[PDB]
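The structure appears right after this line, and notes come after that.
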Amino acid sequence: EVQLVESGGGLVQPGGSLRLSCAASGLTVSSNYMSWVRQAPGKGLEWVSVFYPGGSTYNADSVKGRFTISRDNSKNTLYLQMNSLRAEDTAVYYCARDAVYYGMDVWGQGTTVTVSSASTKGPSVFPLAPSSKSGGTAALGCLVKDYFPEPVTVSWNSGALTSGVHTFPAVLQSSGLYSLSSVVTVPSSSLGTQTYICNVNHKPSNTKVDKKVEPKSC
Amino acid sequence: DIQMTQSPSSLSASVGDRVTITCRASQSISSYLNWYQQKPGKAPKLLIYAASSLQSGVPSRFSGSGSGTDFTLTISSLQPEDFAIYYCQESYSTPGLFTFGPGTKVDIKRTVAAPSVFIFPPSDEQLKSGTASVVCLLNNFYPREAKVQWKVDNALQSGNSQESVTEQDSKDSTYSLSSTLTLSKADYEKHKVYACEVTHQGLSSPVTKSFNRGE
Amino acid sequence: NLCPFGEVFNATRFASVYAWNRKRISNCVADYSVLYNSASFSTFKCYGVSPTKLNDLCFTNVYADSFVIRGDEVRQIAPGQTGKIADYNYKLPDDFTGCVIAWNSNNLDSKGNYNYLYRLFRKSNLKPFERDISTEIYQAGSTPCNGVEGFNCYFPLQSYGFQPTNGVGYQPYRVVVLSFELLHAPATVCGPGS
Ligand SMILES: *[C@@H]1O[C@H](CO[C@@H]2O[C@@H](C)[C@@H](O)[C@@H](O)[C@@H]2O)[C@@H](O[C@@H]2O[C@H](CO)[C@@H](O)[C@H](O)[C@H]2NC(C)=O)[C@H](O)[C@H]1NC(C)=O
C-alpha cells in the first residue's frame, strides 16, 4: 500500500560517510515535502533535512555543510548523504512525507545509524552478590560491563528463572563502551541451596558467558 | 524560531479514563498544529491534523481542540493500546524544519509502591582490573519519579554515576531503576562508607542502604 | 502629470501574494525620491539602480507589483532567493533591475484575518514574474484527485492566519516591487531631474 522503507543505516567511525535511502510506494516523492527526521537514544524528534516539491532543499543547522538530501524520480526514492559523521549523529533516522497543514501522515520504519570510534568488544560479567544481611527476599544480579556494540541478551539459569528478573537498558559510558545490569529477587531461604547463573550473549563478539552469582565469603 | 511546550510531562491514567493533554506555542499559530502518538521503538503516528480534524484510521475516542496559542488533545475512554508518548507539532515556521513539542507520557496508574533498595559493592574480580562499580537497585516502585543520591564517607557524589530504568512492568505496573557509581580502584580504597540514599513518594523519609569497604 | 504611485502604495486593499497585482506605469513623471526619503518603509532595497539617482533617470515602462506576505518572508523578495514564496508565489529574476519596498501593515491586515492566501503546493518553481492563479486540487501521488480533497489530494492555497498578537516576523507586510524596463523604444517614464 502506502509505505516508506528506509535502508542504509549501520555502524561508522567519526569522520566517515553514510548514505540512507527511502523507497516510496503510494506517494510521489518529487511531488511532496519530503523530510528526514532523527531521534537520538532517549531524546525527542529532530528535523534534519527537507526537500521541497519544486527542488529547494534545506538543512538544520546541526547538519549544515555535512548532510545532503536528494531524490531520484525514476526510482521514487529519497536519499540522505551524511558526511563528516560525529558521535552525536547516532540516532534512528526516519523519512516522512510532510503535508504541512494535513500533518506528517506517512512515516518510514526508521533505520539506525551508530557513529563511534569504539572497538567491538565482549563484556566482562561481574557478580552483584546477595547481601549477607533476612527472613524474606534477597536481590542478586550480574553487571555486564564494557562491551560494544549493542546488543547483549541476558537469561538466568538458562531460562528456568524468569519471574522477578529485571534486565536494565544499557548506558553508554564516557569510554564509548556500553554497560548494563540484570537483577533478580529471590527468596533469601534459597541462597544456600539454589544455584543462580546469569547467561550473557554478545553476538557481535561471539561472546557467551555464564557467571555463577553466590553470597560472598567473609 | 518557535519553542513548544506540553503539560504535563507525564500523566498516569487507567483504562476507561478521560484524558486531556495540553500544548503551548511560542507564538499564536492559528489552527496549524498536529498531534502524534509514539510507542517505544516505533515511528510517530499522526492522530490529529489542523488542530481538530481526525486522521483517517484513528479511533473516534481521539479528538483535538484549541486555537491560537494553546491546544488540548482528548481521549474520551482510554484503551490499553493508548499508553504512549503524545507530541504536538507546529506547522508554521520557515523553511519547513518544524518543531515538535517535548512530549507527554501517559503511563498506567496503580497504588503507590515504595521501592525495595539494595546496594552492591564491586566484585573482587573487577577490582583487580583497576575499576570499581558500585550498584544501587530500586526495585518495583510506583510512581516513576525517584531520586538516588550517592554518598562516599558522607560526601555527596555528583558527576560520576549513571542510571537507567525499566519500562513499566506489564504485570504489576511498577518501575525498577539501576544506578551505577564508578570510581578508580585507588579512589575506592581511599574511603570506607558507600551509601545509596533513595527518595520516593512511597517512603515517609529517604531510605539509605550502605556498606563498609572490607565489611 | 505625475505617475500614480499613490494609487499603488496607498491602495486600501492589497492582493494575496499568489495573485499579486501588477500596475503598468507609463507616460508620466515619477518622483522616486519622495518615496525614498519617506520614513514609512522597513525595506527599501534596489538592484541595478541607485535610489538617490532615480529622479534623474528615464525608463521605457515601470511595473509596480504589490501583495501581502509575512515579515519573515520579505527576504525572499530578492534575486536568487528560494522558499515557499519565491518558489511558488512571486519570483524575481537574477538580473533584476528595480526596487523592493515593504512596510509592516499589522494595523491594517490583521483583524484573526484569514483573507490573505499563499500557494503551498506546486510541482515546479515559478519563472520570474510568473503568476499562477489556479485552484486545482494538488495531486501528490499517482491517483487523480477528481476535484476532491483527500489522501494525496490537497487544496493548493493556504491562509496566512494573521493574528495581531504575534511577533514582527509573523506579522503581515505590504510589499511593492518596482521593476524598471529599458527597451529600444520611447522612454515614457522620467524622473523630474531628467
Ligand atoms: C500615501 O499617503 C501618505 C499620507 O497622505 C496623508 O494621509 C492621507 C489619509 C490623505 O489625507 C493625504 O492627503 C495625506 O497627505 C502620503 O504622505 C504625505 O505626503 C504629503 C505630500 O503629498 C505630505 O504633505 C504629508 O506630510 C505626507 N504624510 C506622511 C505621513 O508622510 C504619501 O505621499 C502617499 N503615497 C504616495 C506614493 O503618494
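Every residue number used here counts from 1 along the chain in the order it is shown.
Heads up, the Cβ atoms here are built off N, Cα and C, so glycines get one too.
Database features, via Swiss-Prot:
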| type | residues | note |
| --- | --- | --- |
| MUTAGEN | C:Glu149 to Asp (Swiss-Prot position 484) | Increased replication in human TMEM106B overexpressing cells |
| MUTAGEN | C:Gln158 to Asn (Swiss-Prot position 493) | Reduced host ACE2-binding affinity in vitro |
| MUTAGEN | C:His184 to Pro (Swiss-Prot position 519) | Increased resistance to human covalescent sera neutralization |
| VARIANT | C:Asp72 to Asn (Swiss-Prot position 405) | In strain: Omicron/BA.2, Omicron/BA.2.12.1, Omicron/BA.2.75, Omicron/BA.4, Omicron/BA.5, Omicron/BQ.1.1, Omicron/XBB.1.5, Omicron/EG.5.1; complete loss of interaction with host integrins |
| VARIANT | C:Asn107 to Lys (Swiss-Prot position 440) | In strain: Omicron/BA.1, Omicron/BA.2, Omicron/BA.2.12.1, Omicron/BA.2.75, Omicron/BA.4, Omicron/BA.5, Omicron/BQ.1.1, Omicron/XBB.1.5, Omicron/EG.5.1 |
| VARIANT | C:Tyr118 to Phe (Swiss-Prot position 453) | In strain: B.1.1.298 |
| VARIANT | C:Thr143 to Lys (Swiss-Prot position 478) | In strain: Delta/B.1.617.2, Omicron/BA.1, Omicron/BA.2, Omicron/BA.2.12.1, Omicron/BA.2.75, Omicron/BA.4, Omicron/BA.5, Omicron/BQ.1.1, Omicron/XBB.1.5, Omicron/EG.5.1 |
| VARIANT | C:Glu149 to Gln (Swiss-Prot position 484) | In strain: Kappa/B.1.617.1 |
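No coordinates are deposited for the 2 residues that fall between C:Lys111 and C:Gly112. The C-alpha atoms bordering this gap are 5 Å apart.
Each of the recorded positions C:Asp72, C:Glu149 was scored by how many other Cβ atoms lie within 10 Å of its Cβ, and the smallest score goes to C:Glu149. Distance between Cα atoms for C:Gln158 (mutagenesis position) and C:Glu149 (mutagenesis position): 13 Å, as a whole number. The recorded positions listed here are C:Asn107, C:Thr143, C:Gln158; among them, C:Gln158 has the most other Cβ atoms within 10 Å of its own Cβ.
The most densely surrounded of the recorded positions C:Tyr118, C:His184, judged by C-beta neighbours within 10 angstroms, is C:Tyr118. Using a CB-CB cutoff of under 8 Å against chain B, the recorded positions that qualify from C:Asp72, C:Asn107, C:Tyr118, C:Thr143, C:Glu149, C:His184 are C:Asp72.
Among the recorded positions C:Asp72, C:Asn107, C:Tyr118, C:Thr143, C:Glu149, the residue whose Cα lies closest in space to that of C:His184 (mutagenesis position) is C:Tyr118.
Chain A comes within the C-beta cut-off of under 8 angstroms for the following of the recorded positions C:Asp72, C:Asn107, C:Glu149, C:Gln158: C:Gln158. When the recorded positions C:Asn107, C:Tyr118, C:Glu149 are compared by Cα distance to C:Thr143 (variant position), the shortest distance belongs to C:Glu149. Cα distances from C:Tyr118 (variant position) to the recorded positions C:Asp72, C:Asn107, C:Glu149 are smallest for C:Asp72.
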